[PDB]
Amino acid sequence: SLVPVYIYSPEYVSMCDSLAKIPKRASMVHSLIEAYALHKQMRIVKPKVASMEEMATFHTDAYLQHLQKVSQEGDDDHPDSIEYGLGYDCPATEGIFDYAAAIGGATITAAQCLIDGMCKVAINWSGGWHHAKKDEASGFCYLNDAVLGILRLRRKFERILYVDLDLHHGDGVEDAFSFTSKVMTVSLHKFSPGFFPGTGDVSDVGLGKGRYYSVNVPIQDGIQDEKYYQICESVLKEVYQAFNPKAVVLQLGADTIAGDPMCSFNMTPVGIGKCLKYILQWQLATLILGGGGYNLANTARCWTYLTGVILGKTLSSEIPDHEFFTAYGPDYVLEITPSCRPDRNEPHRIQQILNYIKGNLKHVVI
Ligand SMILES: Cn1cc(C(=O)Cc2ccccc2)cc1/C=C/C(=O)NO
Ligand SMILES: [K+]
Ligand SMILES: [K+]
Ligand SMILES: [Zn+2]
Ligand SMILES: [Zn+2]
């Protein structure tokens, strides 16, 4: 149809809530999307928990298995943990395996729907776990659903484009497809000394026949909706022309929005929204994902607003009373206001980058 597919299931939302770093976030988001009763304008779909075999299409058995053990326990001692990433920035708590599988399945489902012509846009705000390596958790990413969806997607579509708008660089997803030309990865993110993962400069382009098939736009603190769109809509224009994608997987981690603990970018869901609109306009099959977002209230407002955009709907400022109303204090409005920090993004260095890029995107043609 022309109607968007909204991957959802009360079981699933509960599952996602159990994640340490972002408790009750999944619920808060569905709850708010429901309060603006947008779900009514979408096609709900239950997540087909990823099979051991499906997850294994990108992750080593050794890893998936170890992730399983620990999940049915508590990583009792296991000094081998570090070998797989389980530690602090990826706590191997109990029953996370089911957690992973739940999410990875959802994203896979989303991709299935897109494949089966059931819709042009499939959503899974829980997904977006872009750091997970083929065999080693990373920055709260125990499973890389982002990649899985791309794989499942490549079944029907030839060239697939992955646009990562999370605050952090989408290393995991990028690596997975660093050596191929069938999948292109575009990532906007804060790049600085010490800032995790600290990978993906602009000189990062890919390897072998995957060279120039990995584009990275390093941004600096303070960037707002103004410049961000300029920068983004600029790159996405080139990428589109020189790549001609068949489908698109878009990660929209809200850890870039003003107010997020990450205190780096100074974006508001409206800006990210404009980027979303620009992509959607290509009317290719598109798989939407969540990801970072740690100022929960805000993360909810953001993704809800975006969901609105996806429906070409205009939401009212008044935050609809709902299960978490209290949380949107003290103004209870949808809009987010950019903090008052300077935008350390020198316009010279920027244009310098947008050329470096389009220049590399020149080869992609040739
Ligand atoms: C909150 N978080 C902490 C880490 C680290 O492991 C390390 C770190 C080290 C020095 C400065 C800042 C962060 C990674 C994340 C989030 C990733 C994310 O949301 N991906 O989508
Ligand atoms: K990113
Ligand atoms: K690539
Ligand atoms: Zn272990
Ligand atoms: Zn992030």
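Going from the start of the chain as shown, residues are counted 1 onward.
According to its header, this structure was worked out by X-ray crystallography, 3.3 Å.
The backbone N, Cα and C atoms fix where each Cβ goes, and this holds for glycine too.
Within the same chain, residues at least six positions away from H131 (mutagenesis position) with a Cβ under 8 Å of its Cβ are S138, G139, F140, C141, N144, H168, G170, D171, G172, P197. Residues or ranges marked as active site, proton acceptor by Swiss-Prot: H131.
Reduced to three states, the DSSP call for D89 (mutagenesis position) is coil. As annotated by Swiss-Prot, substrate binding site applies to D89, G139, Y294, with the evidence given as experimental evidence.
As annotated by Swiss-Prot, divalent metal cation binding site applies to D166, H168, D255, with the evidence given as experimental evidence. When secondary structure is read from DSSP and collapsed to three states, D166 (divalent metal cation binding site) falls in the coil class.
In this structure, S27 (mutagenesis position) is part of a helix by DSSP. Note: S27 (mutagenesis position) has non-local neighbours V13, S14, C16, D17, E323, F324, i.e. same-chain residues 6+ apart with C-beta under 8 A of its own C-beta. Swiss-Prot gives this note for the published mutagenesis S27 to E (Swiss-Prot position 39): Decreases the deacetylase activity.
Here Swiss-Prot describes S27 to A (Swiss-Prot position 39) as a published mutagenesis experiment; the accompanying note says: Enhances the deacetylase activity.
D89 (mutagenesis position) is surrounded by 14 other CB atoms, counting those within 10 A of its CB over all protein chains shown. Quoted from Swiss-Prot for the published mutagenesis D89 to L (Swiss-Prot position 101): Complete loss of catalytical activity.
For the published mutagenesis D89 to N (Swiss-Prot position 101), Swiss-Prot gives the following note: Almost complete loss of catalytical activity.
Experimental mutagenesis at this site is recorded by Swiss-Prot as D89 to E (Swiss-Prot position 101), annotated: Partial loss of catalytical activity.
For the mutagenesis result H131 to A (Swiss-Prot position 143), the note given in Swiss-Prot is Loss of catalytic activity.
When the Cα positions of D89, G139, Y294 are compared pair by pair, the longest gap among these substrate-binding residues is 14 Å. The binding-site residues examined here are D166, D255, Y294; by Cβ neighbour count within 10 Å, the least packed of them is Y294. Separation of the C-alpha atoms of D89 (mutagenesis position) and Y294 (substrate binding site): 14 Å, rounded to the nearest whole number.
All protein chains considered, the CB of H168 (divalent metal cation binding site) has 26 other CB atoms within 10 Å. In this structure, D255 (divalent metal cation binding site) belongs to neither helix nor strand by DSSP; it is coil.
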